[PDB]
Structures are given as C-alpha cells and as structure tokens.
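The next block holds one structure in the form of structure tokens; read it before the comments.
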Amino acid sequence: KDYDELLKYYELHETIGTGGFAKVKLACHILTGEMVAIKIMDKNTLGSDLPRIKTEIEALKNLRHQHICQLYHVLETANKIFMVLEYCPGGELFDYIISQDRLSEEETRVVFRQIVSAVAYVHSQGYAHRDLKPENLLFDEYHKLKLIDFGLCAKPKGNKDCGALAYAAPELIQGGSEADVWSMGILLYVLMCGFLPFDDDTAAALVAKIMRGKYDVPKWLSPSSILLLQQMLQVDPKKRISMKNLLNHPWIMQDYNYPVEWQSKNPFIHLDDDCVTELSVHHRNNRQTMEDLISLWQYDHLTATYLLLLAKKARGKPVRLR
Amino acid sequence: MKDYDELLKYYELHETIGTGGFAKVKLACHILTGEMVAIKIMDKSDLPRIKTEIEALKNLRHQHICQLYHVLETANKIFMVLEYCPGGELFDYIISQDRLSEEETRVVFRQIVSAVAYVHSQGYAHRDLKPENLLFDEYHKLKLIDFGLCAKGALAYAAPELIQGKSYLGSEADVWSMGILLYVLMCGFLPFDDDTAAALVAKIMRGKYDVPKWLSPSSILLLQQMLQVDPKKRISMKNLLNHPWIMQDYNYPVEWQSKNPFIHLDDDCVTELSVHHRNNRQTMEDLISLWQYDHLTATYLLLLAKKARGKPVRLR
Ligand SMILES: COc1cc(-c2cn[nH]c2)ccc1C(=O)Nc1ccc2c(c1)CC[NH2+]CC2
Ligand SMILES: COc1cc(-c2cn[nH]c2)ccc1C(=O)Nc1ccc2c(c1)CC[NH2+]CC2
C-alpha cells in the first residue's frame, strides 16, 4: 500500500541506500525513461526529526539551479515520504579528496567555482545551507557537482525555525550567509592540502582551535591561495569576504578571466515550448491552460514529467513520452 | 583527517552506498586479507541503540547473522566493520517479482528460522524482524541485521501483545513477525494493511486475515499456528524447527546451531597470524581468545572466510 502510488510512475532498481530512515532506491521514470534516485523516509520511525525532511522539501521546492541536486516529485503515503531526486552516480566530493592525495590549485578551482556558483544562488533566494562539507556535494554522470541536504536551513531575514564541527564558523559554535563563506574556506583548504586547518583528538580542543583561528600555511600554497584563505577564514564574520567580492576574486578568475556565473539556468517562470507541446499531446488538451497547470509547481507527476523532459532535451536525446 | 587515520591503517575505502543522518554505509577493502567489508559510520542520535547492537553482535556468531569484525571509536565517530552483503534486502527481492512460490519461500524461510532459533538460544529476542532487515551475501545467503531494538519496530510486523503493553514479552513476538514475513513471501503483500495507523492496530487485535486461493492447505495450517493473537497459543520454536511445512522437500529439520565458533580455533589461520606477528603460538591463540573486536579479531575472522572460499590462508 506504501508503494502503489510510487509504482504507477517509477520502475524501482537497486538500493544505494539501506541507511537509517532514508534509503536511496535507484529508479527509472516510466514516461520519459530517465534515471532518478528515490529518497524514502519513515513518517513514524524518523522520531522528532521529521521537521528536517519538511525544511528540506520546502527549500528544494523554491531552489532551481544547475549545481543544486533537483527535486522532481514529493509523495506522502501512510508511513512513508518519497523524494524523487536528480541522478548522481559519481560519488561524494569527499570520496574524491580521500582517493587522491591533495589537489592542484587549478584542479581545486575547477571544482571550487561550482561550489561558489551554487552557494551564491542559495544566498540570493534568502537561504543559508548551514552544513557545507565535502559529503554534501555529489557528482553527476557528466562530472558536475550538485549540492544536497538542506535539512538545516535559513531564511535569516525570515521566521524563527549545526552540522560538522571542523566546518562550523566561530559565531555558529558560540551562537547568516557569512557562516557558509567560512565553511567554503575550510573546504578550499582541504582540497589544496589534503588535511583540515583545525583538527584534534577531542571535540573540546577542536572548538578552542576554531575560536583562536590560527592555522598552518603549507609551503606548496601559492601567495594568491594564501590571500584568499585569510579573507575567507576570518574569525569575525563582518571581516569575512562578501559573496559579491568572492564571485570576481583574482584567485577565482585565474585561467578563466570571466567571473563565476551564479544565476540559474533552470527557470520557474519561463516554460520550454518543446515540453509544453509534448505534455499537451499526451494529456490531450490546450497548451494555454497546460502552461497555467505546470505553473502551480505542485511537485506531483506533472512537475516530474515536465522537468525530466527538460533534462532529456538538455542531454541531446528527443522530447518524447509514452 | 584525524577521524579516519586509525580506520585507514587497516581499510582501503570504496563506494559511499547509503546516506541517512547519523548512519552512513561505505564499502571497504581489508588491506591484510584482501577481503571486502561494509563499514557503518555513526555521527557520534540514539547511542544506547548503537551500544545494544554492538553488545549483542559481540556475543552472537552464526552463518545467518551478519558478522561484526571490528569496532573503532574516534572523537566524533563509531565505526562498525561488518560482513559483505551485495545482494540487497529480502524486501527488494519480494517487490521486484510479484510473489514467491512455496518452495522458493521455503529455501528463504529455513534460513530466517535457523538465525532466529539461535538468537533465542543465546537469551536474545530481535523485536524488529521484517524483510528490510534480512540481506543477501554474494552467495545468495540471508544475513539478519539491526539488533538495535533487541532485548536480553514496524507496526504491520508487531505482535498484538506488543502493541497493547506486553505483560510481558519476548520470543513469541518474534514468532508472530516470522508469520507476517511468511505471508508476504507467498502473497506479495501484508495480512494486515491500511491507510491509517489507527486502523492497522484494530486489524492486528481481531487477527482475521485473507487466505488467498493459491496458498496450499500446508501453508494455511502453518500460518494460523504462527498468527495466533494469544501468544501462549502460538507455535513454539521447538515445534517450528521440525514442522511438516518446514520439512516438506528437505529430508531433515532446520539446523539452527552455529557453525561459527568462539572457543574452537582454526590452526591454519593461527599459524598464518603467528608468522605475521612473529609470536610463539600458545600466545597467539590466548590473544585471539580475548575477542576484543580490534584488528586481530577482523584479520582472524576474515582469514577464516578466505580459508572457506578456497583461496589460500595467506596475508598480504
Ligand atoms: C546515494 O545517493 C545517490 C546515489 C546514486 C548512484 C550510485 N550509484 N549510481 C547512482 C545516484 C544519486 C544519488 C542521490 O542523488 N542521492 C541523494 C540526493 C539528495 C540527498 C541525498 C542523497 C542525501 C540525503 N539527504 C538529502 C539530500
Ligand atoms: C548498506 O549495505 C550494507 C549494510 C550492512 C549492514 C547494516 N547493518 N548491519 C549490517 C551490511 C552490508 C552492506 C553491504 O555490503 N551492501 C552492499 C554491498 C555492495 C554493493 C551495495 C551494497 C550497493 C548495491 N550495488 C552493489 C555494491
């Protein structure tokens, strides 16, 4: 009874889940033929941490970006919440870092310009992620990074509602968007060094290192790398580099000579007309109210079919259902 | 990273297979033996539950229980090095096909029965038997997992006396759950199911269920012996092991006794660990016999499996 609605729309394959509450079940969307990943939560096993699932869904319903792992479809049965998500077979950025030694400056940049694109867009929409680390970034079948787990979340100019400690800003530990900038700075350091700037045996010694904020600057780090690191690793969050200045930073533009393009290429308001026409021939009605219907963004089957059609059109394969 | 330094002396890390807050599962290679392993990584979020499981798995050793090799505790993590189970959940198996045949469900059920009868012999009751908690190893052999709710779950699997406050448990509640499991294997869905949780409870108490046309009268008889609302009326484990349904095609009852020993030690393995350590031998055996669930416990038990798969009793 929990799978009857899900199985009208999706053919279920393997289990890259079998975690706690949330198993990932690789699956195929029947109409389009595109590969999806299905996050499965237990609506009466999840404890007092169902608010995290709801904070994530409501952030993912409002965020749309080339470097954010897309939500296609939400399904709620008796004891189960289902999230139909974008396909990421390439592993975590974490798995990437721990397989190789340390990355070169130009290799970290290629990566880091993608983290910056995503996190800058999050902040434009009034959100702050609050748990940026290399586990929470995944690689798609085209080697591009996707940001995941908005389980902790913002609206810092919104209504009243921590993460990994080695990534946590000083002001976070003692109680904005500037906390995320600190965490991108920790991320930048590990990519180039192969080790954290602050690490210890006990948690109480880790906190003391974050507050004092003194760190090692390895011999192989360039002076451009060092300068950007100290702008991002400011203990005072008012002294930390702004996103407007990060986007076009001299280290950030080496070998690219254009700034980070953060603005979304995945639209809410514009409707692709190849997709509207193919959905119209399938559902059998007029494109006028077809557009009106998609524009509700209910994150049902129609939202899943529209956005997956748009993903198939992006691949190169044709705009076709069955 | 300081949290991975101890682990990474012993294990080469692979695939990141399964997020979920505190509990993440990474695939790993044990460097000395070359044997594949699964690593459960806890973000040190109910840590009495992690500690009940480790404590139960340190004392349980069985061919149809997913083996613990090694426990590692760093600052912010707990690592459990567990048996390799690439074959998926029994759950995934059931939902891919429609329903299983009686003889296909017998092959599968006799393993569930072998494992659960051994759990109960050691003074334990699992309390969360369901098809998500039974995994297939690389030989298509079932391994029972998650002893986090065990005593010394899912409502559709919960016994009537469990729901309304016991007075008291424990082993007969497991028998009810094996009965729910038996039904789903043969039918392709539950004897008690509903849209709301409040309607599910009411169905479990009255205990009346549909008996599909394709279920044999042997299947029906065993089902009603296991699905007794009164736990005193429910079939005993002594009678389950040699039940006529349990034996129909097999010339013999369920062998529940462990083939994985704590006390008796393999000499071929012992003499290979001795050449590595540059120990005498009486010391070597005395040391394994501590069962500390460190690297020496991981290396001994993985050497025992390498010995069993036909490859040589040799370290790398
Ligand atoms: C384990 O995750 C995946 C594996 C494969 C895959 C593996 N092999 N081939 C494909 C493909 C995709 C995923 C995936 O997208 N998972 C995912 C998406 C969002 C979130 C999570 C996971 C973590 C839980 N918290 C919410 C955020
Ligand atoms: C989540 O996976 C496991 C959990 C436990 C466990 C949990 N609790 N106690 C033991 C024990 C073993 C595993 C495991 O080994 N799974 C696994 C192995 C290989 C592969 C996969 C999974 C993904 C599917 N594709 C093939 C690759």
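Numbers run from 1 along the shown chain.
Method of determination (from the header): X-ray crystallography, 2.5 Å.
In case you wondered, yes, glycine gets a Cβ from its N, Cα and C as well.
Here is what Swiss-Prot says about this protein:
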- A:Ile16, A:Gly17, A:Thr18, A:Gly19, A:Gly20, A:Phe21, A:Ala22, A:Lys23, A:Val24, A:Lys39: ATP binding site (BINDING)
- A:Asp131: active site, proton acceptor (ACT_SITE)
- A:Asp149 to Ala (Swiss-Prot position 150): Abolishes enzymatic activity (MUTAGEN)
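Structure coloured by features recorded in Swiss-Prot.
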residue: A:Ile16; record: ATP binding site; Cβ contacts under 8 Å, 6 or more apart: A:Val24, A:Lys25, A:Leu26, A:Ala37
residue: A:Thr18; record: ATP binding site; Cβ contacts under 8 Å, 6 or more apart: none
residue: A:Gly20; record: ATP binding site; Cβ contacts under 8 Å, 6 or more apart: none
residue: A:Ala22; record: ATP binding site; Cβ contacts under 8 Å, 6 or more apart: A:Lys39, A:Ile40, A:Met41
residue: A:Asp131; record: active site, proton acceptor; Cβ contacts under 8 Å, 6 or more apart: A:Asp149, A:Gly151, A:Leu152, A:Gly163, A:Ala164, A:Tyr167
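A:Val24 (ATP binding site): 22 other CB atoms within 10 A of its CB, across all protein chains.
Checked against ligand 2, the recorded positions A:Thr18, A:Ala22, A:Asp131, A:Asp149 give A:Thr18 in sequence order as having a Cβ less than 6 Å away from one of its atoms.
The Cβ neighbour count for A:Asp149 (mutagenesis position), using a 10 Å radius over every protein chain in view, is 21. If you look at the deposited chain, A:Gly175 and A:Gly176 flank 4 residues with no coordinates, and their C-alpha atoms are 11 Å apart. Proximity of the recorded positions A:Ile16, A:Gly20, A:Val24, A:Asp149 to ligand 1, judged by a Cβ distance under 6 angstroms to any of its atoms, singles out A:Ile16, A:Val24, A:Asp149 in sequence order. A:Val24 (ATP binding site) falls within a strand when secondary structure is assigned with DSSP. Across the unmodelled stretch of 6 residues from A:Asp161 to A:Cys162, the Cα-to-Cα distance comes to 13 Å.
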